[PDB]
Amino acid sequence: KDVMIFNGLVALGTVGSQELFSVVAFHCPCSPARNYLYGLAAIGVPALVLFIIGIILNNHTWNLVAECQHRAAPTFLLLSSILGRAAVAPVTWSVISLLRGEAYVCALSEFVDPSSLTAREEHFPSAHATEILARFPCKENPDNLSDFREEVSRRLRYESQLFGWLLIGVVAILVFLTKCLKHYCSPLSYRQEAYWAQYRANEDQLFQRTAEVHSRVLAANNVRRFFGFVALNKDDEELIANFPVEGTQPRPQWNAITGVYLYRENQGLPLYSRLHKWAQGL
Amino acid sequence: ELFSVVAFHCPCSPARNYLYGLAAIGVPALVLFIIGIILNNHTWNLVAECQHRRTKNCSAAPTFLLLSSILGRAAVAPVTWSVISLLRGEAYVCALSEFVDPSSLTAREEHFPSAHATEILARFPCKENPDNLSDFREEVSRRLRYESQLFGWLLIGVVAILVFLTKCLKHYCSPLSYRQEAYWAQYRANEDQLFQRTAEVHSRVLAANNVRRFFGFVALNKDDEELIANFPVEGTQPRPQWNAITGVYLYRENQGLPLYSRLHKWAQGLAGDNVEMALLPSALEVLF
Amino acid sequence: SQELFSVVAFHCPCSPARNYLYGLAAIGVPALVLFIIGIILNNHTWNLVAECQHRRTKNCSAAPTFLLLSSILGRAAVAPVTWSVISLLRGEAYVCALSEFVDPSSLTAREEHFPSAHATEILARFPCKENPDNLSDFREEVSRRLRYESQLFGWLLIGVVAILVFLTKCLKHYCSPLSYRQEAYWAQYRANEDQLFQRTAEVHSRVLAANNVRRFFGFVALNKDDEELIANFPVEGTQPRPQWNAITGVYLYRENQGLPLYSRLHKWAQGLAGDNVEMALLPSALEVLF
Amino acid sequence: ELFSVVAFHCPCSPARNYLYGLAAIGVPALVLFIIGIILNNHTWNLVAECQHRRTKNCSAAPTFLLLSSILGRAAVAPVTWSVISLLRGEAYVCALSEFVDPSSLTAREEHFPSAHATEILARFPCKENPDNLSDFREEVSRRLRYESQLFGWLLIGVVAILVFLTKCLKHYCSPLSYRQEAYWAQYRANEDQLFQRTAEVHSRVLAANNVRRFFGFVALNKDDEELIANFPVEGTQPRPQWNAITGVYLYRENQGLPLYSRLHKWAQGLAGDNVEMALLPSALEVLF
Amino acid sequence: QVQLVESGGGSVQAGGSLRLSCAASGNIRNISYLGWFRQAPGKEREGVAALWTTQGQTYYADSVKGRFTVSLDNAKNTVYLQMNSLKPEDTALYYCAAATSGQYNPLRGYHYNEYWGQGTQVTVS
Ligand SMILES: CCCCCCCCCCCC(=O)OC[C@H](COP(=O)(O)OCC[N+](C)(C)C)OC(=O)CCCCCCCCCCC
Ligand SMILES: CCCCCCCCCCCC(=O)OC[C@H](COP(=O)(O)OCC[N+](C)(C)C)OC(=O)CCCCCCCCCCC
Ligand SMILES: CCCCCCCCCCCC(=O)OC[C@H](COP(=O)(O)OCC[N+](C)(C)C)OC(=O)CCCCCCCCCCC
């Protein structure tokens with residue numbers, strides 16, 4: 001549906017940015033206590049920015065803030081909806097980075113155990129043990145150590161991709177569990193819930209279209225009042241001709257159609273939104 | 001693209017590669033198994049059936065066939081992934097490389113070192129093998145890749161028989177002829193397409209009236225004005241009315257005439273004091 | 001699909017007593033799958049099962065049943081045969097499977113330079129080229145002897161099938177009591193009935209589904225052509241289960257009053273196919289009162 | 001790549017490559033011969049004629065001409081294939097390679113070995129020959145390719161004479177005139193074209209009537225509605241009416257006017273107690 | 001297997017007394033249901049009364065309690081009723097039916113046996 005169109009573009013775009021980021025801007029600072037922080041900041045920091053960004057562009061969060069400022073089940077839906085639309089961006093960035101393996105080996109190369117390697121006896125100085133290991137990802141080490149470097153550069157690569165798949169498995173289970181909890185703990189059937197979601201999308205599509213039209217007509221009327229004439233095209237001149245000016249809505253009425261919805265019904269007939277509650281109420 | 005990121009990379013380390021093979025194959029098989037459950041609407045009305053009863057009223061027999069259909073329609077995606085991952089051979093030669101016995105190896109004289117048997121064997125998938133052992137690298141690879149593809153064809157054969165045995169048993173044990181079930185299937189698809197499509201139109205017409213009540217007018221396109229004119233809404237459907245068409249249904253017959261869905265069961269009138277989640281208290285309590 | 005074709009590519013395991021198990025699996029499994037698909041998609045096997053469903057008493061004897069399986073298996077076996085032929089003509093599946101059974105003493109095109117210590121092991125590895133260069137001539141001598149037998153069986157299998165089809169179609173016309181022209185008209189009727197019946201089933205379900213959706217919301221959103229269907233083709237009810245059960249099953253040319261009947265639906269429409277209540281939604285009306 | 005599958009591959013082995021050449025050429029000719037008989041409709045009415053009589057009543061005089069037409073018409077495809085396979089020359093150099101006499105070889109001094117003459121000769125078509133005998137190889141190849149093309153061209157010469165002699169005797173011995181047999185041919189090709197067309201229409205209208213009896217209506221296309229309105233059916237033709245138009249017909253005349261087919265002969269009324277293959281027993285037995 | 005014989009139809013004014021006899025012939029050994037139903041043109045069919053042989057309790061409709069009473073002849077294996085205070089609402093086709101206390105397997109649904117008998121009864125006024 002429309003959800004897959006938005007999620008698909010976001011999922012693809014993050015992978016493209018991650019691939020672009022890795023080829024143009026990623027260089028391991030091969031040295032102890034530096035690349036570990038650099039590798040950690042190459043996964044969590046980009047994910048955290050996307051998580052905050054995903055929240056800000058969502059319309060429902062600011063509605064939640066306004067309701068809380070004016071102040072269970074209604075909060076369950078939004079948190080299952082905003083995260084389902086905002087936590088996509090960090091998760092895809094997180095998994096591709098782990099599956100790629102560049103960032104993890106950039107981070108844990110410092111903590112590699114020199115004595116845990118195989119195919120030869122342990123060959124590492126007592127003092128420069130971490131210094132030699134930390135320089136493995138940069139591939140600047142002498143070719144004499146390439147026998148040992150390949151084992152480390154592939155062991156940590158295995159650990160990176162293993163964590164990448166386990167994160168996907170954890171996320172896939174959570175999405176399944178969220179779906180079950182949303183339907184099982186909901187007070188209304190899923191057939192009505194699908195109808196409820198369709199009504200909300202349709203109301204906002206018409207509300208946005210009408211508000212823009214009403215503003216233009218109201219602005220046009222003020223131009224007529226101020227100047228005595230209006231220079232409008234055929235469509236704009238029609239809009240006022242078909243849409244009489246209702247006036248200014250009272251301040252409580254705008255406050256009556258804002259906030260969160262608890263799905264309260266009035267004597268059998270359901271009301272699916274605050275605007276529907278206000279329209280049916282009066 | 002994604003294939004570059006999700007490309008299989010065998011970690012040539014003993015007792016470590018098959019764990020990666022399990023994760024690189026068993027996780028996509030799990031995800032495709034989860035997606036099949038989520039997309040299948042038959043798993044949600046089963047939940048809705050358990051939601052309203054709250055007492056485990058239904059027996060195992062109605063649930064066993066219902067639960068089987070959900071898994072069967074969703075297990076296809078893991079199988080068509082498990083088969084491909086087995087016919088490729090990469091995920092199995094990597095997993096079973098270290099378990100190859102050097103004693104049974106052939107196609108070369110017995111030059112296999114015994115100092116590190118498992119370590120050397122586990123390094124075959126990555127071509128990190130001495131050239132004196134290169135005759136065994138192709139010998140071990142062909143033996144394991146054969147078993148990978150042999151298991152793939154047996155998995156296809158077993159699946160292609162379970163599908164045959166399932167369909168044969170479904171028809172034989174069904175109380176209806178295969179033609180009536182064909183008509184029944186053509187009804188449910190037609191009902192779902194029509195029911196969802198009016199639910200979208202009904203919402204838009206209802207939303208327009210709410211918008212009209214607010215701004216005094218609605219901005220409709222050419223086709224939307226037809227929807228409002230052609231289809232005028234008079235109210236909204238009660239929650240128990242919605243709850244009468246959600247759940248599972250097993251061909252209940254009324255007066256010799258078949259019923260094909262809960263909506264059809266409700267339309268015939270065979271489905272339809274205490275007030276819950278009301279906006280406002282009892283009308284007497286509203287006064288007080 | 002370049003990637004998906006390499007999946008089903010034939011990779012011969014050059015190992016003894018091992019390359020024919022793979023050859024059997026890589027060829028016998030796709031042949032089995034194509035056999036199953038032919039059975040599933042054939043409607044003549046589901047009314048045979050449906051015949052065994054309502055009769056439940058072995059009413060059909062060997063005479064009608066054996067003439068139904070022969071039609072089901074004859075139509076199904078077309079796909080496995082045309083795959084078992086292509087595999088034989090390619091020659092890859094047979095040289096791989098039989099490379100270990102070539103007699104080393106029977107080899108030719110060179111003097112007896114063939115080793116005798118590990119003879120089965122070297123022979124089995126011929127299809128993968130993994131052979132010493134001193135036996136390159138022996139490799140191609142085997143590679144042509146076995147590919148010849150693979151294609152020799154490939155052409156004999158085509159020849160044998162082309163005779164069975166001739167014998168079957170010749171005996172089918174000779175033994176049938178009907179003329180070949182009436183069986184051609186009968187085949188045209190069964191094609192037209194099975195097409196119109198499906199076409200009306202879709203319409204009669206959509207119109208029935210439209211009524212139920214209308215009963216819920218009060219209106220139905222219908223396309224330009226769908227709105228015509230509602231007015232042109234109104235429905236009033238659903239056909240009873242025994243009425244559906246009277247048109248599903250096998251049928252072998254029963255004739256009434258000197259006039260042929262060409263299908264169970266045709267036999268039912270003439271009225272020649274038409275107390276205890278089964279699988280009812282609610283108990284008897286007398287029990288409803290209590 | 002069907003052509004690449006059926007591409008000729010000569011097994012260069014004595015006493016073995018002519019078995020393949022026989023099979024790789026004789027089986028495709030056999031298949032084309034069988035297909036030619038099956039598709040021809042003059043053999044099924046011949047079977048039908050031998051079906052209703054059950055006693056070999058018809059003499060060999062009319063039977064021989066019908067069989068000659070079936071075999072002669074069907075044998076075109078094997079001949080036009082057995083000619084192509086001979087003009088190419090690949091199938092014949094492979095088959096006759098071992099039978100070349102080394103003593104008769106020329107274009108080189110008599111250096112041809114006599115140790116294994118057949119074994120060396122049989123490998124000539126596969127180019128696997130020593131460079132010291134390549135003079136003989138290209139000499140043998142041109143000798144055996146010539147015999148293939150010589151046989152291929154003489155086969156066309158024989159066929160082009162048999163076709164000429166068959167047609168001349170078909171006109172000299174037939175009692176009709178060539179301008180009437182042309183009219184007769186233009187009729188049989190028009191009766192069959194119309195009869196097969198009306199059979200599809202009559203079946204569809206009959207099939208529509210039965211479906212209407214089931215659902216109460218028939219979903220018909222724009223053009224199928226014309227068939228029901230223009231062409232109403234009232235019943236099915238009896239089995240003896242279908243038997244009266246199937247068989248072999250040889251130009252009988254009635255009262256001086258010719259009859260061109262047994263459907264035409266039946267239409268004039270010149271073709272048309274015991275009940276067979278009945279659904280239900282006699283009406284007297286039904287009562288009890 | 002079970003045939004029901006019914007008689008007693010007639011045309012009587014308001015307040016008339018009528019008695020309807022439902023004679024059951026066949027295998028009534030497994031019958032657990034005995035009662036009467038009425039239907040008139042332009043509306044569906046309703047049940048005036050019903051009796052259980054096995055449990056023994058009896059049903060009457062809202063317009064039947066104190067107005068019509070149904071009796072069972074156990075020895076004769078027949079159903080008798082009494083019609084009192086005839087009304088124009090009573091002009092309907094009366095039928096007597098039977099059932100076998102159908103079981104319920106959750107996979108298929110309710111299955112039982114049902115029988116009917118055709119009768120008429122119309123009050124002129
Ligand atoms: C892109 C895909 C390409 C094609 C590949 C697969 C083609 C399958 C086509 C038919 C699918 C289908 O619908 O299967 C139908 C049945 C469902 O059985 P049921 O529960 O009785 O459902 C009742 C019938 N219904 C569906 C009409 C309601 O399936 C099965 O019995 C199982 C499917 C096989 C996969 C899982 C096998 C077990 C796991 C492995 C054990 C070793
Ligand atoms: C993808 C296809 C490419 C073309 C290649 C195949 C040609 C297809 C058209 C001709 C075939 C056809 O029409 O088969 C149909 C007939 C079926 O006859 P029946 O058994 O009486 O069935 C009833 C008659 N009906 C169907 C007309 C109602 O089959 C045969 O008699 C033989 C089928 C050949 C496979 C089995 C051969 C024996 C097994 C191998 C033994 C060594
Ligand atoms: C792709 C195709 C290429 C196109 C050109 C092919 C040629 C077409 C015209 C010729 C066919 C034709 O006319 O066949 C007709 C006659 C059949 O004789 P009849 O019984 O009198 O039939 C009467 C004519 N009918 C059928 C119209 C009613 O055939 C022959 O007697 C000779 C057929 C030639 C091949 C067989 C020769 C013997 C076998 C070989 C021995 C070494």
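Along the chain as shown, the residues are counted starting at 1.
Quick reminder: no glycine exception, Cβ is built from N, Cα and C everywhere.
For C:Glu3 (mutagenesis position), the number of other Cβ atoms no farther than 10 Å from its own Cβ, over all displayed protein chains, is 9. Secondary structure at C:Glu3 (mutagenesis position), taken from DSSP and collapsed to helix, strand or coil, is helix. For the mutagenesis result C:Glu3 to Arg (Swiss-Prot position 37), the note given in Swiss-Prot is Reduces the inhibition by ruthenium red.
Under DSSP, C:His204 (mutagenesis position) is assigned to a helix (H, G or I) in the three-state scheme. For C:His204 (mutagenesis position), the same-chain residues 6+ apart in sequence whose C-beta sits under 8 angstroms from its C-beta are C:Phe233, C:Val235. Swiss-Prot gives this note for the published mutagenesis C:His204 to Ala (Swiss-Prot position 238): Decreases intrasubunit interactions.
When secondary structure is read from DSSP and collapsed to three states, C:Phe217 (mutagenesis position) falls in the helix class. Listed in Swiss-Prot is the mutagenesis experiment C:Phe217 to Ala (Swiss-Prot position 251), annotated as follows: Decreases intrasubunit interactions.
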If you measure between the CA atoms of C:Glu3 (mutagenesis position) and C:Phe217 (mutagenesis position) and round to the nearest Å, you get 50
Cβ density check for C:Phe217 (mutagenesis position), other Cβ within 10 Å (all protein chains) comes to 20
Of C:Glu3, C:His204, C:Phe217, the mutagenesis positions with C-beta less than 6 Å from an atom of ligand 3, in sequence order, are none
Chain D contacts from mutagenesis positions C:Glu3, C:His204, C:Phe217, C-beta within less than 8 angstroms, listed by sequence, come out as C:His204
